[PDB]
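Worksheet for the structure shown next.
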Amino acid sequence: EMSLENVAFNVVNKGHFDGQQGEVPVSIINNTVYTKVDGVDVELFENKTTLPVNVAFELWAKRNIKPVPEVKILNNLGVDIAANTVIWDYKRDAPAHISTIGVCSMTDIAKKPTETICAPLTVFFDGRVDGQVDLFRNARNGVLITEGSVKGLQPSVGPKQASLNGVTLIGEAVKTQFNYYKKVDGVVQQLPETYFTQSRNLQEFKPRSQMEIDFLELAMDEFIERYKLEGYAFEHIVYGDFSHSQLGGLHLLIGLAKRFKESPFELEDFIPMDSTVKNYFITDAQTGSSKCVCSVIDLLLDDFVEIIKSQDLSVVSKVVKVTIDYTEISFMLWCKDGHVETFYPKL
Amino acid sequence: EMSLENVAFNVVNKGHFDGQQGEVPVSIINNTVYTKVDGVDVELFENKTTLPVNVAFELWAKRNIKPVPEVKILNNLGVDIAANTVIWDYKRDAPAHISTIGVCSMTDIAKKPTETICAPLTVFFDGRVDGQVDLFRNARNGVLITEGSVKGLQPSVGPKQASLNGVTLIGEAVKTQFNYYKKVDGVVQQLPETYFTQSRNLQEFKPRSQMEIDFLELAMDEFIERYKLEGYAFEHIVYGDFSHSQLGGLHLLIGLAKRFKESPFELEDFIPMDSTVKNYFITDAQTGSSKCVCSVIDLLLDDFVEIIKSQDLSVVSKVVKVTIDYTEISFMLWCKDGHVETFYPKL
Amino acid sequence: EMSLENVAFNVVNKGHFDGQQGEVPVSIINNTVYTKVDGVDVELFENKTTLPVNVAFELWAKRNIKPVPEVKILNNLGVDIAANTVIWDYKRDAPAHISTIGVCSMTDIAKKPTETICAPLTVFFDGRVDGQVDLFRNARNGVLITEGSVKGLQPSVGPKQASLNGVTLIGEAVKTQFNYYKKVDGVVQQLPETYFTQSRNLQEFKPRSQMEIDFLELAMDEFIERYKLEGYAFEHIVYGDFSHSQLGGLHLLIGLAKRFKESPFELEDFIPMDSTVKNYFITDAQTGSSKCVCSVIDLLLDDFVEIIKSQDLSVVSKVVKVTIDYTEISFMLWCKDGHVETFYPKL
Amino acid sequence: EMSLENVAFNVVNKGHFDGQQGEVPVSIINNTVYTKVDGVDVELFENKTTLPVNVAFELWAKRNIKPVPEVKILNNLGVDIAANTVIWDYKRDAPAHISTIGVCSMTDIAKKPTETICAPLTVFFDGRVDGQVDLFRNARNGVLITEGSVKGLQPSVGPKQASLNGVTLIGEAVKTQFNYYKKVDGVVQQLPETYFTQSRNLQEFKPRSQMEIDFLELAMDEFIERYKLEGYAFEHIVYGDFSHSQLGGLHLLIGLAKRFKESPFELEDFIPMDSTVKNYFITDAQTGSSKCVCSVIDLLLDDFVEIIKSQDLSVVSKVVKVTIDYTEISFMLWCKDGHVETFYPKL
Amino acid sequence: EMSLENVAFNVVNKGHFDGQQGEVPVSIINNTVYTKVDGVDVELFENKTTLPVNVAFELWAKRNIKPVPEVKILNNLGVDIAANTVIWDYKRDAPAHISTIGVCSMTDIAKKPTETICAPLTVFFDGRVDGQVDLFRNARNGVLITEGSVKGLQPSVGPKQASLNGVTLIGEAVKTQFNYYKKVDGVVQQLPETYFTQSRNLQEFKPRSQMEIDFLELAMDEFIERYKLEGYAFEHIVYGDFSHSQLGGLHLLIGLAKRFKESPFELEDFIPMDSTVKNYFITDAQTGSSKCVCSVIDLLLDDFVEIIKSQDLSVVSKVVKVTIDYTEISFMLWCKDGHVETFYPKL
């Protein structure tokens, strides 16, 4: 049975779609799904997508509830569609992909990824599901994740964190560290070496190295000397300059986290989606310094130090390419007299 | 005058419907009521109910602003409807009851509870309103609350807390501890002896006994020994097991509160209403341990200890009945070798 | 180009309307503007106004992103409309003014403030924009703000704080302290001497004098003696009386901030707009004391002390007028035996 | 009482707002007003305006239900707003004017047309309503209509037809022929000598002179011969050319009326409002000849013959001006070899 | 410029999108597009599609306004998408196809039909537009229509009628008879010999042969005698049986046309789209005979006689296949004693 009342039965009794049999009565009003409990209407789901309410409700109920790669990683690898599952995008509160394969009648383009309409699409496969390693072996364009080794294929070690029901975490009771494989036009690709962003947030920021512990505790001058960062404009790039009306620098998430613990500010996320580089309209409450487009990246500080120290501080300006999250991120390097003025990513 | 503009006049000038005379201009757009202040539109009310916007607005303005029983208590007693008042359900942001008596033309089924259409309904009466003790005396099916004694009737002492404008509190400047009476088919009933849930929330959790103070301070091993809880699986039931992908135990709200103060997690309330037992989709951020349907109850720990110590740990498994909030709650007891495996309620 | 797709191009690339050339594809559904990024829909804007979604979106994108006077100051000065800019009202999440001048085709009543339809309106001018001091000089009815001196005109020093992207702040990297000028029917007016409210909020409250530091630290009895406040009913007016079911006093925002740091309560803002005096439905969680209409003002405590000490405590009751935020605020003074019972503003 | 429930009481018991006292229960959902009749909801009003549903419902209930000038005439006379009434526009299913005077609190700009905000607006006054003639005498800008003489003021005889509850008619039981007066800046104007349109419609077209009777009855050749219409291209202008894929001519409503009874065609009114000139997207069903923009005007056939015979036929292209419905209409006149090629109006 | 305001400029000044430069102000509210004409909002477009209102408005403005094949023909030919145009479906009031090619940024899958995503799609090419014949020559899957010969390709003569702005017509001023060509995997196909339907409608039905003139004029008996139609159950199949509560027969549009002028009935089109076979819920008003599912096909009466006379009458039930509108139609043929009982199409 593929029906709205059976989807609602599974949500009410199992928390998500579990393939149980049964029905509950449902009312659809506004963009909202309601169900009746003891004679009163209880909201089950509010549609935030651009899809019909009943279609969005079913896709949400059928979301993957295992640790899955963050949406930004799948976007950078060019994933178009998932084989037999729904990746829910919790930043957008919507499905990550426009179409499905074997999930929902109103959005399926196929029931199996072997159908010819899927061959030109990059299909995401999940080695933890039975038979999907073999489906990837025969797929034309695919991305495969596994927890272990795949016989015949060289792995690429992915990020340590994954997403579990919208929570980004480095797993202890569960595995969040995947191997990645990619096929293009039938040929297995070699994925480039890459840094990974850390997927942390401002208020809950926790360091992941001694350098990041030192950065959050030490005064700015102490930190720069201890790690020998003279001439790299860390005061501008990382700490931020709040002395003028236009906010200077502040392009690393750990810099915002240090400023935020001492002085809260406003972060307007005007394009609310998951991406390697984020752009913010930031307003500093303490000083009134602000910037309309501030580009922020959450690299491990040890990685960002390693990146900026490998730059020729001798030319005036240039665009630098850095592989981060399997994609090439452009950094605008501004130098002056053998020293960095600033160094910031672009979205 | 029973009109939308007069309802809005009372909200703007008195904060709620107070029976004052006057009108303000109103605009209805989307599911929202607006009023004009200094030539600009100000939102008064956003309809979250399944009712028409103007009907929901009036019911909300006429909500009871005194301490009232929590909606879950009225549901457990089988209340269908209130005599001459609106119980607002702040969990659902909607009226607790589908119909009214003497409140609103679009939802009234009668103007007085003495009308014959009310006799088969369990009507909620409030002894703090004049004449309602006598209405209950003549009602066929009713629940009555009072602050003091009723001549002729044996009281049942209710919970210590009540709800005041959506805030659950044990009152000091006001009385929140009611006597309860029930009539069924014309006969006064004897309400059973019962435990009461405590209606606390995760982030604001405050203990209400020495055992709950000890539980929140002591290490797990200390607490279990001090109160002689060996063999009752408190480590599983109350503290929670976060070592596997499937979260074990964790069925008491105080257990979640202890875990939350040290490590925040995600609580998806997929049926958002007031009930004695709640079901949550929980994801632990620190470990990635999760459970789709976790049943949680907020009993005083001294009560839950008293309940579990009265169980025959000798049979393998059985359903136990416990009277809580005037209703019989089923607990699934799993035992092994004269010791509890787990003990959890069901919704 | 005045188009929805070009407005969305500016928002996506510049964070706000910046007059750049370009277009992005847009979908309008519900009351929401979406744009497509990597083939998925991303929400740019949710319309909370009573305007058409595409009109509200453009007005929001064209909001003033400089420090501007708080909306309550412009309302008190009788501003009807802004010359060539949009003042966004972040309390209402809507434009402050119904019409525009040279901003948007669907809301403009003129392209320039010199047009005859503007002459009877009080137009807000901004001296930081070129030519607007001269426009005010020729305007019939206007309010002008500058950072410096205007040749020929006597200034009125305004409040220290202004609003920057919805954040109220006293600026350090930017100027938030303006001079104010007003013209009525062609004649420059003398603005009255006035107190200013402080525009602080409950959870982030920070004192701005020694008396306010003392108030937040000292016990109530210490504070009253030290500053010689016997006979002015500060225990009632400022600290609040929570001993009865009806909450007594508590009309200064610093009083709520002191109570809130020790005991959280509920503040229902039933008319959500910016005004000098606010009215709240307050419920105290600790005691259950509550009041449907509690009028709160955020004066500097040194100012409120200075105001109440200048009152004749000899009459029973009267309405006192006080100039605050350029408007006359009525205070109901209740006295008994040469001492204040209470002293509260009215909205 | 000014309230939604009282407006719906008048609509239900009197067909429109008559100022009776009483209230009926009302539900508002979608953009529709409903009322309960014997326990079921009956729709009273569907909102087709861009106003809030309850505002539009009130303006519709208070529409003028006497014969009023057609909206096109008031527009051409520059009317901005009506004094103490609502002119409903039945083509648009919406109020003719954006604001009101003493009608509705949410749309009024004044309670009387003597208030200074109304002085720069051209206000419509109805001499059939008491005191309105004197309001006009004092007004600055206005249009006055009367049935008979006004002292001191020279009348202009308007059209014979008026609109009554949406129906255009020349009245027999009631008077539809009005005298017109216009003031601009306190000075009475001479209204120019004008032709008027006949406000007819295709499907139920009816001739109004012998020549029009001749036009629908006689063959095209007999007609052009009889009234000496050689060289004026009536075959093209009035009868229309359906031989090519682009429909030629057909710029007079009586012409379309003749073809319609002969052969069906579709008229897309892509700007549905009342104007002297209309534009249509016309698709002829028998031949497939069609034209995206066909400009149609409904003059008395004898009036239109009198017009094109007052033309100088020695110009390859010129723009003629005719006073029609008190406004100037641009006709494009193509000529070749001293004879007309075509002659059509401009919207 | 690709923008909503420029689309509405073309609609307002040209009746449809003509690629003119300019913009008009637009308001979007509900599912409707409005524009201001002299200070009041005029509706331009109501969205009846499942697309976002602004997307649907653009596709409608860019619809093909030349004679195009009827949607049913394209569906039967397997057309997936049109090359560089919008085929509007006037039955559904929506685009015929889900995606576009070089039309609209929110719906395009490509800018040209040469892009590899279009190769597996059956693309409709219009030989009246320049270069489209060659695009077809190179395409992998496609349908081509022309007015005249194409070199090397053998034509298939399609129907005589086409659709022009929603009106089905056999063109006289314009050509509606197309040659058809179909490629599948780069190989031109032989289109099968087919009958075509006449696309007529009841109320304004018009005979198209002597036999059809005979059918509407003569009595049923004279008709069946004249053309030798004994044993074929024309009284049942074509004329219909209204004697029982279940309506018998009546499977030909000309048959319904005859009854309609004789006696009114209601046809519920419970699947409102264009197909060779239609199903209706029919309720005969004079007798009360009715049928939930009545399958109606509109063949030329002489074509349908030629069909049922090519049948073997010695089978109790068989499924006949007729090529109609380039597709196969299943007719169920009941027979008994060597004569027809009924013969009706399948949807």
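Don't overthink the numbers, they just go from 1 along the chain as shown.
The deposited model was determined using electron microscopy, 2.2 Å.
Each residue, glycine too, has its Cβ placed from N, Cα and C.
Database features (Swiss-Prot):
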type     : residues                                                                                           : note
DOMAIN   : D:3-63                                                                                             : domain 'Nsp15 N-terminal oligomerization'
DOMAIN   : D:64-189                                                                                           : domain 'AV-Nsp11N/CoV-Nsp15M'
VARIANT  : D:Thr114 to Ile (Swiss-Prot position 6564)                                                         : In strain: Omicron/BA.2, Omicron/BA.2.12.1, Omicron/BA.2.75, Omicron/BA.4, Omicron/BA.5, Omicron/BQ.1.1, Omicron/XBB.1.5, Omicron/EG.5.1
MUTAGEN  : D:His236 to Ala (Swiss-Prot position 6686)                                                         : Complete loss of NSP15 endonuclease activity
MUTAGEN  : D:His251 to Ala (Swiss-Prot position 6701)                                                         : Complete loss of NSP15 endonuclease activity
VARIANT  : D:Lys261 to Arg (Swiss-Prot position 6711)                                                         : In strain: Kappa/B.1.617.1
BINDING  : D:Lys291, D:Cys292, D:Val293, D:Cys294, D:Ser295, D:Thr342, D:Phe343, D:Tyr344, D:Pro345, D:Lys346 : uracil binding site
ACT_SITE : D:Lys291                                                                                           : active site, for uridylate-specific endoribonuclease nsp15 activity
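Our reading of the uracil binding annotation (D:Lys291, D:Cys292, D:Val293, D:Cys294, D:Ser295, D:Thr342, D:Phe343, D:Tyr344, D:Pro345, D:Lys346) yields a largest Cα to Cα distance of 17 angstrom. Geometry remark: D:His236 (mutagenesis position) versus D:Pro345 (uracil binding site), CA distance 14 Å. Here the Cα atom of D:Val293 (uracil binding site) is found 44 Å from that of D:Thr114 (variant position). There are 21 other Cβ atoms within 10 Å of the Cβ belonging to D:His251 (mutagenesis position). Within 10 Å of D:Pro345 (uracil binding site), counting CA to CA, the recorded positions D:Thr114, D:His251, D:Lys261 contribute D:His251. Spacing of D:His251 (mutagenesis position) relative to D:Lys291 (uracil binding site) is 12 Å (Cα to Cα, whole number). According to its DSSP assignment, D:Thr114 (variant position) is coil. For the recorded positions given as D:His236, D:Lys261, D:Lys291, the lowest number of other CB atoms within 10 Å of the residue's CB is seen at D:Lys261.
Considering other CB atoms within 10 Å as the measure, the emptiest surroundings among the recorded positions D:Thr114, D:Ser295 are those of D:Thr114. Look at the domain 'AV-Nsp11N/CoV-Nsp15M' (D:64-189): DSSP puts its residues at 16 helix, 38 strand, 72 coil. Distances between the Cα of D:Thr114 (variant position) and those of the binding-site residues D:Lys291, D:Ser295, D:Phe343 are shortest for D:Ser295. You'll find the Cα of D:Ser295 (uracil binding site) roughly 20 Å from the Cα of D:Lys261 (variant position). Under the three-state DSSP scheme, D:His236 (mutagenesis position) falls in the helix class.
DSSP assigns D:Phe343 (uracil binding site) to a strand.
D:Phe343 (uracil binding site) sits 24 Å from D:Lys261 (variant position), taking the C-alpha atoms as the reference points.
Straight-line distance linking the Cα atoms of D:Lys261 (variant position) and D:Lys291 (uracil binding site), rounded to a whole number, equals 19 Å. According to its DSSP assignment, D:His251 (mutagenesis position) is coil. The sparsest Cβ neighbourhood within 10 Å, among the listed binding-site residues (D:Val293, D:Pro345), is found at D:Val293. With a 10 A radius on its CB, D:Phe343 (uracil binding site) counts 24 other CB atoms from all the protein chains. Less than 8 angstroms from a Cβ of chain E: among the recorded positions D:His236, D:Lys261, D:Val293, D:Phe343, that describes D:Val293.
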